[PDB]
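Beneath this line is the structure, given in structure tokens, with notes to follow.
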Amino acid sequence: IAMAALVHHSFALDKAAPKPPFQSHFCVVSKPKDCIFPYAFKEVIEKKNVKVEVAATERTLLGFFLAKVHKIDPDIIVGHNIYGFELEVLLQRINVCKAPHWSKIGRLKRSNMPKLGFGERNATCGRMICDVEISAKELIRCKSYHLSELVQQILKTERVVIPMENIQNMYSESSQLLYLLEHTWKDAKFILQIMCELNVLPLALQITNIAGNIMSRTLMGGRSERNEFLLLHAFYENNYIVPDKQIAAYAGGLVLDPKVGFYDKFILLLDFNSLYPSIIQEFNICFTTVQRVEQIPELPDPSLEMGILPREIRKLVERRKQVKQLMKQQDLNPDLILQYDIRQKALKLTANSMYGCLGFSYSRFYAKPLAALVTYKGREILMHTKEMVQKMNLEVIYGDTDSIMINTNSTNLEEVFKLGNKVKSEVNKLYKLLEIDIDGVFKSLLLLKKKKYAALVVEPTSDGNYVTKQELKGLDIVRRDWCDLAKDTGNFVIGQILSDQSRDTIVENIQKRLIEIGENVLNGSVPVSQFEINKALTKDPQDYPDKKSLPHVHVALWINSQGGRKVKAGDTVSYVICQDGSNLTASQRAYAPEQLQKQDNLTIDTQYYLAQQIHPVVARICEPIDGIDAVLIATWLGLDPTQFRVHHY
Amino acid sequence: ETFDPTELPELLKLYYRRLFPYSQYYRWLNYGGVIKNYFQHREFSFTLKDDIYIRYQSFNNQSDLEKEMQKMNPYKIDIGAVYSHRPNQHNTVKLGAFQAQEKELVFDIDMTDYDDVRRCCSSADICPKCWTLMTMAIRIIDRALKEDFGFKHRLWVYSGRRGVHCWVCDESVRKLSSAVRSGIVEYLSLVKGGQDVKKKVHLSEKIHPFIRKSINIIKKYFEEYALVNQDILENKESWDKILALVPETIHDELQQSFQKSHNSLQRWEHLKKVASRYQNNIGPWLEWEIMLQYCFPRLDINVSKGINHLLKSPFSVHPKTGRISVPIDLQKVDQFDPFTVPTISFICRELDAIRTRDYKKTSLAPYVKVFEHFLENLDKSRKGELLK
Amino acid sequence: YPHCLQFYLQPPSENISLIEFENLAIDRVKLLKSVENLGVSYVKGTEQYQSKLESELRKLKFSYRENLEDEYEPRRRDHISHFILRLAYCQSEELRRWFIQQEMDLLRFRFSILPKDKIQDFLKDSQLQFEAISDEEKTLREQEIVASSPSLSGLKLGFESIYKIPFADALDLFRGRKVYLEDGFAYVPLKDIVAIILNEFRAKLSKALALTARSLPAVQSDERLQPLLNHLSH
Ligand SMILES: Nc1ncnc2c1ncn2[C@H]1C[C@H](O)[C@@H](COP(=O)(O)OP(=O)(O)OP(=O)(O)O)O1
Ligand SMILES: [Mg+2]
Ligand SMILES: [Zn+2]
């Protein structure tokens, strides 16, 4: 019914985004069928001076769009969910309504069009298509990948949502149609602003100029194709013959056994810079140099020259080092530093995907022994370094395949820096290209299990003064499958435990805060939006054989079967557990967020959110600390202790 | 004269500058300074340009209420509930320590609830000849909140286009829980409007006093409004809907009774006679059902049941009608002319053709003297309760 | 002081032997269990129900009709028994409802046996702030009350007294348009006051039970009370 577009004619790919981002715009609106436009709409259109064209039927609207795109002749079309729903809707409408000259949507003349990113890319020949969803998923990690969450996070602005049901009601007044049109225009502006802020186009151009593939394939994501073309260019340049196209499996990293508990003294953390590429460059690991046929091959002779693989990975490493030097500069704009961080993360992922493509069974350059050898050498390096650091009368408490955590047990900063420098020199003396650096110095650290620890990182400012920043790794507070209530309570508990107060006061503070939470949850003063659980779907909702026992797919079939926009693979679903009164299990009582404020018989299940959402997080967090137990938390929250542990009378 | 919306942005700067009664608006909401931050915890909502609806705003004193809102110039102002903390700092408050504590008892009457009885105007507009139905509502509720419940401090304000709001602000009323508000709303509700059901008023032989004194009041205005002014018994589709409420067994006699007459007065007389004849041989109080279903006040549950629900503040300017929301004089409710209510354009014209008492030189003085009387009366209870 | 029915607040401060400590708990459990049988096997109005329940109350030395002054011992027995039983039946949610239902039934029985005229002082002795009306006031509003009456048949305003209550406390009544409201005060028949008394007792009982459960770990530290807190459903 409504389509709005914005156009810029001098967008530069070798310079920052233009300000303002747009120079032209237009919009078209049409009536559905049975209804009619509210009267005096033309007079209001002339009054407000809006570049809007009113059409008679849908066919005229399609003709207007296909005629306008020819005159504008865009080269990059950016949108949201273009590859999933929008383009299919447009193409199917063209076919069913018999629009003229569909080949105007691309840049080539054709006769018959295929249907279902293969079909879309074929139908849009000659024009790049950019989807903010794919690029955002590739560059930034968020909780949900809809338009609202992206606008909330990237742009820091709230966006109004118009439901499907209310569309019929707003056909009565001219102002309501104007509001709909303005909302569509605002959505287009938000999409353009997100694209300009993420700097998607320069990164895509740089990656395509590095790998050498086609630019349109870069914007669709995926890491195998770039590596395939990169290795193809590398081998063709040196007069080779490449394999023809096709018409767990090996040992990985080593993680040390941790020492669970709480640490008040300073902790050093030593980390390797670009471990696996450094190994490849160090031991001349390449296709030409290593013999092959689950067996680990032997290292090659050191006299032979460098192979194809390390020379190509060296360039990526050097580019990342170049970006970090620019990052080092002082007095930089806050947005520029984030753009550089995204750039270096993308380059790091490109460098580390070259190793991953060696173990992909469908890759054009599949070679298991090479990955097995690099993993074996990584494990050997980790073990040797751990032995050498233990030899110096020092303690190691954790390490994950490239890192070592040392408990210095001191309290002065200068000496711990000196010890870190000494160990750094001792480690770096052995190897040629590999290097080790002090990633950070911790103040207080709570280590729960493997890959689970919270800490305070010491950030120096000037003249020996230092601040502390809280960081988390692997806890339940950083995952998307837990309610915001439990995450906030866990964050409060972590903040209390890691403080400098006495161990006596923290228990009392936790008790008071837990009692307040227990009262407030039953009272009902907490908003509904904090009871949501978000889960991602891997397969299509109709394809799940166990649909009954899984809550999120159960909500997904409902939202597909009654609602509008259809959720597909990769999308996220939000569900809340409520009281139905049918005496089924908790996992079979999931309901949509909009299903609670519309119906009357449903109410929030406080027992589930108070005995299975809050309690497990605070019970797992406070395990290494004394004075707090599961039964005490159960009593504090107002629960029945009989379930958790009790038993003996 | 017709109000011009296009000049609304220009006049709004002047009205908020020299006409808005700031002193009494602050003295009312501060409630005598007895409570430690009773004003600083109040939620105001402002409707700015471009249809921007911002919800949480707070103020520190009179000076902030002056300068902050002068720099904004909102189209509409709404007053919320007194929250536990300052509403503008709601982002940083604790997880669940933010909840409402007190609010006045608000009652809203909307003209759109009388669409199935109305035969003259549109759903969104009014005419003089039917506006009396509004007063027929007030005298039913005004008595009910005065004698039955004993509430003393009530303010009746013109909504601006199609209703009158009632604020109850007695000291005990402001702290009532939601259940008591729902109950007091139910006690005043009689017309059970279903899914477009013809019959919406039901009763038994036993008569509650609240539903009998209401009949005693409605009898005074029924003959003037329904039988002469409304004249709902003139042609076939005028009394077919009336007969729909009546059991079909009497339609045969009633059609012949209404057929040979000329105006609604004898229509009502014959209808009463036949209804009494039906009662004698069979009670259901047929003659009262039609009056109660055509004329009893209807209230919205949603506007009043909640504790944090926003409502338009007095002395605001409606974007369309331009009329200032003015209080009603309780002792001359029958002497109120809706179309006499001054417009922002008219008062601005008066001000242009002219310690700050410039509202006294404008026609707004008689309509703010009632506000001053309300505050003076409330101060009487203030000093009679605490000091005695 | 009206030791024949009492809202249980102001926990006691006396000290007792442990044998009496266990005997009080077991006797209260026995009586409260037999209330279940009496309420299940019979109906709430037969003379046999009253006779059996009062005979059992006499058997276990528990308070009943107030016409014989100094039964201080049954008063003390019941006062200690309720508080000692509060600790046990506050653990599981299947036992809290069982406690509340049968205690409310017992209070209903104790209320039904007050003769006619000691009720007024009791209402003031439980912090309830209720009032009665004289005969002249009853005659003044006779027609108004009988018109405001519920589906109760007949216009005869019997000898049952009419009570005067703040309106906010009669939410369950004036919501249904079944009472008379005047000057912010509700007028109710004596039959319906039982419902509001029990409804207001229930909330306080539940609040007391909840506040005891969370401060009950401190009491488990005593080694002499472990058998009692775990073997009252054994
Ligand atoms: N996304 C990934 N895909 C494939 N391999 C990965 C990925 N992330 C990490 N690895 C492997 C290869 C890396 O050499 C090794 C250690 O990674 P990590 O500690 O994140 O950084 P890094 O050692 O490459 O250096 P840097 O600290 O400079 O980013 O783990
Ligand atoms: Mg590293
Ligand atoms: Zn009218």
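For chain C, we keep the numbers from Swiss-Prot: what you see runs 22-255, in order.
Including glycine, each Cβ sits where the backbone N, Cα and C put it.
Copied over from Swiss-Prot, here are the features:
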| type | residues | note |
| --- | --- | --- |
| MUTAGEN | C:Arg97 to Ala | Decreases primase affinity for POLA1 by 10-fold |
| MUTAGEN | C:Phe104 to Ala | Decreases primase affinity for POLA1 by 40-fold |
| MUTAGEN | C:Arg107 to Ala | Decreases primase affinity for POLA1 by 30-fold |
| MUTAGEN | C:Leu108 to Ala | Decreases primase affinity for POLA1 by 40-fold |
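Cα spacing between C:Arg107 (mutagenesis position) and C:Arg97 (mutagenesis position): 16 Å, rounded to the nearest whole number. Its own atom aside, the Cβ of C:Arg107 (mutagenesis position) has 18 Cβ atoms within 10 angstroms in the protein chains shown.
One residue stands out among the mutagenesis positions C:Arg97, C:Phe104, C:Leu108 for having the most other Cβ atoms within 10 Å of its Cβ: C:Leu108. C:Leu108 (mutagenesis position) carries neither a helix nor a strand DSSP state and counts as coil. In this structure the alpha carbons, written CA, of C:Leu108 (mutagenesis position) and C:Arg97 (mutagenesis position) are 18 Å apart. You'll find the Cα of C:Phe104 (mutagenesis position) roughly 11 Å from the Cα of C:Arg97 (mutagenesis position).
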